[PDB]
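Everything on this sheet refers to the single structure shown next.
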Amino acid sequence: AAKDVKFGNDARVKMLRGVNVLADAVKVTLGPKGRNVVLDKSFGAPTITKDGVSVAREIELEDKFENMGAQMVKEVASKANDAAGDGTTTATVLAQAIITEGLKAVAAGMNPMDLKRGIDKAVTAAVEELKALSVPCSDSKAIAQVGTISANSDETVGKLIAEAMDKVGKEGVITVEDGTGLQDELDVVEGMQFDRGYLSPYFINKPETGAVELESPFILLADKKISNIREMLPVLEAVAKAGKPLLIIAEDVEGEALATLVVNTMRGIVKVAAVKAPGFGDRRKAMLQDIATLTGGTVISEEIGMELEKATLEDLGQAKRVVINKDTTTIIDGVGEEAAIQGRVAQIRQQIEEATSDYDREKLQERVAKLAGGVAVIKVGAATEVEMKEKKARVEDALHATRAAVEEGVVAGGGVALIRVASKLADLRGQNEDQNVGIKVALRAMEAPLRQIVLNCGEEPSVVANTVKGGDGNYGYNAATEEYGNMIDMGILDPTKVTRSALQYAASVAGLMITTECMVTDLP
Amino acid sequence: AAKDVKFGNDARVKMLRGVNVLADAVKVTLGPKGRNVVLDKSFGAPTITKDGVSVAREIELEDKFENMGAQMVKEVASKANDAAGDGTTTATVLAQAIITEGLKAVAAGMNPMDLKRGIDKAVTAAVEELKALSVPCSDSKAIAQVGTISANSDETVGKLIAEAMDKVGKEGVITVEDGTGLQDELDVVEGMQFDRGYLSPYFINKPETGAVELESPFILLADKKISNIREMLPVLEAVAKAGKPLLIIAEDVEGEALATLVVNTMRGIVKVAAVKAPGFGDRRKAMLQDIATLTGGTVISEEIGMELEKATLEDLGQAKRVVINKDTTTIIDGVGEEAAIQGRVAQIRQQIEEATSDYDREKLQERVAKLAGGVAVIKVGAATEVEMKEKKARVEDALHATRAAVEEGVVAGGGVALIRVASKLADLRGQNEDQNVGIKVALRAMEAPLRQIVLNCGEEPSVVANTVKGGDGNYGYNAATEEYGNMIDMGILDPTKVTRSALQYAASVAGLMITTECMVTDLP
Amino acid sequence: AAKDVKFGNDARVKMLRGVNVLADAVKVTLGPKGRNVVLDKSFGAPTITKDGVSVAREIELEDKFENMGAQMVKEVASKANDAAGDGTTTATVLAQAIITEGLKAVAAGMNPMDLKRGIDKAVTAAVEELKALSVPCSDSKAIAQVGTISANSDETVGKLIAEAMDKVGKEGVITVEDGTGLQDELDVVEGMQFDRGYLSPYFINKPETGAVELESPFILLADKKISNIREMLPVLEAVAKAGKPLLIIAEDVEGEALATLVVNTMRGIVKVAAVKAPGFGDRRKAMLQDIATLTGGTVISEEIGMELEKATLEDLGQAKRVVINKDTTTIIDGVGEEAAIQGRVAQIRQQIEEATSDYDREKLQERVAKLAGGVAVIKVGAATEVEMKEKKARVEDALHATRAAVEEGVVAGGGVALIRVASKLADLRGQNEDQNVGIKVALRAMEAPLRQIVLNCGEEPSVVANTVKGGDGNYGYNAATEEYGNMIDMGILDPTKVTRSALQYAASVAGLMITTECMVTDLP
């Protein structure tokens, strides 16, 4: 299509207008006296949300140039989210601030590419300075705090996540789903459990729970899929003359094999369960192996020169107890050589180390939690469903923000950390005067989160800032209670990784943004 | 469709307006105080870019005649890019200059076809003169310089490319990809490696890296695809009674053959790896042969009257070590008769000589680097992704510009080279007066790059030009530091091939362009 | 659809307006001080072109009547092109001239159908008169001249074509393709070569060129397609005990036959090449026979009661040398009975005589050049691609114009020939006064090419014409150098066939055109 092209100031005024519309819609949600934004959706009912990235992803403007503005800053809030899990509003507010101040300098005759170099240098230094301030964050109290601020000052969410990490460990997974009741609930699985129900419903040996309860049984791990009773006979026999029940985790069990297995336990010849393998593709055999380690059995892998029939009691795993329902199978305390478990763990632990993406990282720590430590689920309660959605979204947010603190500590919230690094860098200079203005531009921006937080409370933002800047260390404003104090003592902590990440990303985009001299888009 | 036809001056005024819109959008990015252009894309987020060709390819105008203007000059920036890899803005700026000055002469009553002959002659001479000035460019310092100017005055990119060419050689390949971290990184493979993972994941003899490490093994090169264990038995046997492991590079390995091979190493009968062949079609057998040379083995080609079963230890290649992961296979130091390697190299080296295109040139030098010298990868670091894209684009640009310098040396940057050849040709004349004006038109244009560079700094372009033209040799303006000096001493070097190529292409298009008396297009 | 119908003067004024728009766009390119026209193309980049027919084929107008005008004259320029290869602008300019002058007479009350008879008679006479003036054109100097004027005064193209015809002969073919370098290049194949690469890439006995070089070999010509090694054994045997290599030109070679043939030369049992047959359908067997004649072998045609197995050394052709690469096969100097070659030639030479079209003429002389004389390729050099296209187009144009001169001599260019025949016919009369005006109308038109040539130079066209008409024989204006002289001495020659053809076609269309009293078209 024919393109519209705009130059210099005109391009820039339009670009900024774009940024503002997005920035302004996101800003209204920053801080404890943050308000909500309503997001239309033809699809279903509208969405109420405080979550900065969520507002951002919906802004698209009609004026094609303004659009371009918004579509670019949208990336800071977006990137923040993918890395941190929180701070997306802060990120956005910093980005809008650098831009505003930037373009003002560009209009002063400054050289944009230098203003950028300044901003960038100021940021590299602020990041270093934040590493310094961070106190690491490792004790449950600090963790609960980031969780709390993350969840819009909701103490219970803090407490709940803190408790979670305490029980599953560091190498352990925590998921969040909808609860049934009105109140939140934490479930910890001790052991190992995976998403798999019985293939034979006519096996339930306890109709009360509607589940199979195998007492101290053997475990057969079949890599290949079963369909014939033939392959079983040899091993099924040794189990029949041993008394103990048997769980069979195969790729699949079908045909008459499954059908017969029923008639065998139905009579009381043997007690035998059949459940599919956890996973799909190459992941399945990986996870199936994990189970062998915890139970002290051998995977009967058809691929690596093994028949199902040549197996003996030797290759069978063993557990203290087994629980299987329509949806999930649980092994409570397998035999498992102690050293072999943690050996297999420290191996999968280093597989996450060289995991060449994010998905090759997720599933890996999932399995480590199943084997280690443990796995925890947070169930979120709410009265309605619009409530469920905004609450589940906040607990998900806090869950990320704590994970970030743990890997990268905490710093004084209320955006004081940022204000503190701005005075430390009061003496930073560049290679020339334009680079200098570029530094002062980032420093001045570093005040903006605090300034918006206060502005959302209906209070004088410059007056609060003046008096926080009169203080030292962790002295800040508590917007909730309307009085000044030590932010760490008042429990107002942001995780370092998030504050850092907000800064780095806003700087990255806004830095580029201010160097714009020409814009090229489609005609209206 | 019915056409609109415009004549003479009207056609030309419109054609020029077109050129300007494109020229003006490209111009803003020229030089160290160049700014960026934003390019819309419904598709994804907008693109920020300094890269002249990238802006050019997006301009399309609404007025159908103006469009034609822009669509034509767009070819200089485009052609520059395909040949050089850099200089696309310069090219564009020269082209706009010749055109402007041209049409002014045409409006004076000059004969366009003569103005063209003049321009062309002036250029043929400027090209000769540049060959003279070029000092060749062969030392690492000079190379780093073109790299640096190419990458918008980024010393690290210079250094990094210079280092690269130093290690891989002249007949060696350098690619550029996204890095994981924040900083750039150079990887050199010593040896030979190709894009191929193990077909049998159950073979990894080192679960730490998740890779297969065969110590001093034999190598079987099967041209045909394997599916049966039969063909292996004869050779697999001689390897079993020799102790040493065996790598099998076939067209494919599947069926029970693959399946059995697993059970054989799983037990410790033999140590055997299976990986597909590098490539596809006729290229595969070509590349497969290369491997035989480096290892001292024979390709067992089913096509040329050979059975896989009639092979002995004789036909197997041998290496010091082998490393195979999920994605790539590496041979570290094969047996390879020294003379036979470089013999096969100087053969493939002359295959590039008679390579009847560009693709028949690319893959060829790729293989030579795998065998010779070596292959290097530059990994680009950035904080975000909009940064990654503009940075990766600049390193790609520098990588080309150095390759051009090497094949065709360096000259004083800042567009001084061009200004220098313009005074050397002060005494060039043609067959008649119109041809003369045609020469003066190109000479006057030769000043434009310097003139734009200065104009993008917000400084008086004619005043800088006057004082550079007062000097000699390599004396120029350093736009970065705002002071005059010797451009080669200050490290501001452009590669000759690029400066030449900018000129030739702009001249070619603008030369034609000014001879336009009538234009024929579709109705609005 | 409902039609619009216009009568008499109204129809005619519109028809003329149409003609003019097309005429005017084509006119601007006539002569050495001709300018270019730009032709839009959504498809790719616009086209710059001097070539009259190319401009013509693009004009289509919006006013449906004007359109009809243009769509009709478009046929003169089109027809000129198909016959001559050049003169399309001249043709157009004459046509516009006859029309203008015609309709002026029709408006005087003259009877159109008589004006037509006059024009036609004037033309039949002008054609005769041109046959007289033509000096034949047979010497290389004259040929180079038509070539030169054809290629817009480009001496090198002249020289290059003249050289070409000199080497291939009269019964020989010259093609034109894109070159790699900057300069033009002439390639002459001595012998015979056809578009066919080896089917077996594993045969190259010289890896340096990547081609097969069979020294003094036998040649097998198989009409049928081969797939089985059986049929070969008998003959392949006699060649194996003779020492000499063997080329096999079959319809196709595949299956194990091809596969085995490899293993046979790979070992050194026999040296044997396999290439498909040149052509397709009935043309293939025709061309395959040609090869037999040059080599002294028999076509083993399965259709005419012959088995491939019953062949002996007797039926095999023989050559001095053979060269085969991936794309083409060449026979250097076959055994061939001298008389039998030229006998088969004078036979195919008369097959062109009774060739009932143009395609049955093209391929025929192609084969004669392969056998006779020889075949030549002109490779065109240019810096860019817009240059390549306009240059290749001019060399193609000159190539045609010389071929026309050869079959139908040269005459004084600058359109003096035409001006000369106009004074010879000063005394031509018709059957009545209207026929007379009709003659004067054509004569007056005959001046127009000269008149446009001059007008494109910015000079007084009537003043030049007056002074050329004051002269005699070959005295004319040299528009390039701006002085009068003998056109043949100055090398400004047009080929007779083109000048004639321009005239005949313009006359034909414009003759009809002026007899128009009513026009019927679709509604706007």
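Here Swiss-Prot sets the residue numbers for chain B, with the shown residues being 2-525 in order.
When the header is checked for method, it gives electron microscopy, 8.2 Å.
Cβ coordinates are placed from backbone N, Cα and C, and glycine is handled just like the others.
What Swiss-Prot says about this protein:
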MUTAGEN   B:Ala2 to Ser  Complex stability is significantly decreased; when associated with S-76, same residues as in M.tuberculosis
BINDING   B:30-33, B:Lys51, B:87-91, B:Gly415, B:479-481, B:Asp495  ATP binding site
MUTAGEN   B:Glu76 to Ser  Complex stability is significantly decreased; when associated with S-2, same residues as in M.tuberculosis
MUTAGEN   B:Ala109 to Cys  Forms inter-ring disulfide bonds. Prevents ring separation and leads to the formation of high amounts of symmetric GroEL:GroES2 complexes
MUTAGEN   B:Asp398 to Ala  Can bind ATP with normal affinity, but is defective in ATPase activity. Binds non-native rhodanese, but cannot release the protein
MUTAGEN   B:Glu461 to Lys  Temperature-sensitive lethal mutant. At nonpermissive temperature, the rate of general translation is reduced and a defined group of cytoplasmic proteins are translated but fail to reach native form
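Locations of recorded Swiss-Prot features on the structure.
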residue: B:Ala2; record: mutagenesis position; Cβ within 10 Å: 9
residue: B:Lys51; record: ATP binding site; Cβ within 10 Å: 22
residue: B:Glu76; record: mutagenesis position; Cβ within 10 Å: 21
residue: B:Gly88; record: ATP binding site; Cβ within 10 Å: 33
residue: B:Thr90; record: ATP binding site; Cβ within 10 Å: 27
residue: B:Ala109; record: mutagenesis position; Cβ within 10 Å: 10
residue: B:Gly415; record: ATP binding site; Cβ within 10 Å: 30
residue: B:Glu461; record: mutagenesis position; Cβ within 10 Å: 11
residue: B:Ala480; record: ATP binding site; Cβ within 10 Å: 22
residue: B:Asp495; record: ATP binding site; Cβ within 10 Å: 30
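The C-beta environment of B:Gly32 (ATP binding site), restricted to residues of the same chain at least 6 apart in sequence and closer than 8 Å, consists of B:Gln453, B:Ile454, B:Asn457, B:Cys458, B:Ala480. Listed recorded positions: B:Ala2, B:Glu76, B:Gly88, B:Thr90, B:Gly415, B:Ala480. Those with a CB under 8 Å from a CB in chain C, in sequence order: B:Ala2, B:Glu76. When the Cα of B:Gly88 (ATP binding site) is compared against those of the mutagenesis positions B:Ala2, B:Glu76, B:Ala109, B:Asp398, B:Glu461, the shortest separation belongs to B:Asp398.
If you measure from the Cα atom of B:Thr30 (ATP binding site) to that of B:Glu461 (mutagenesis position), you get 18 Å.
Of all the mutagenesis positions in the list B:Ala2, B:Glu76, B:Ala109, B:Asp398, B:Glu461, the shortest Cα-Cα distance to B:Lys51 (ATP binding site) is found for B:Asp398. On a Cα basis, B:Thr90 (ATP binding site) lies 35 Å away from B:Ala2 (mutagenesis position). If you take the C-beta of B:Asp398 (mutagenesis position) and look for same-chain residues 6 or more apart in sequence within under 8 angstroms, you find B:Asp52, B:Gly86, B:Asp87, B:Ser151, B:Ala152. The distance from the Cα of B:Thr90 (ATP binding site) to the Cα of B:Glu461 (mutagenesis position) comes to 20 Å. Between the CA atoms of B:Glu461 (mutagenesis position) and B:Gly415 (ATP binding site) there is a gap of 15 Å. It is 27 Å from the Cα atom of B:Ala109 (mutagenesis position) to that of B:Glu76 (mutagenesis position).
The two recorded residues, B:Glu76 (mutagenesis position) and B:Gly415 (ATP binding site), show a Cα separation of 23 Å. In the three-state DSSP scheme, B:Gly88 (ATP binding site) is classed as coil. Look at B:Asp495 (ATP binding site): DSSP puts it in a strand.
Under DSSP, B:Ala480 (ATP binding site) is assigned to coil, being neither helix nor strand in the three-state scheme.
The DSSP secondary structure for B:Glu461 (mutagenesis position) is coil.
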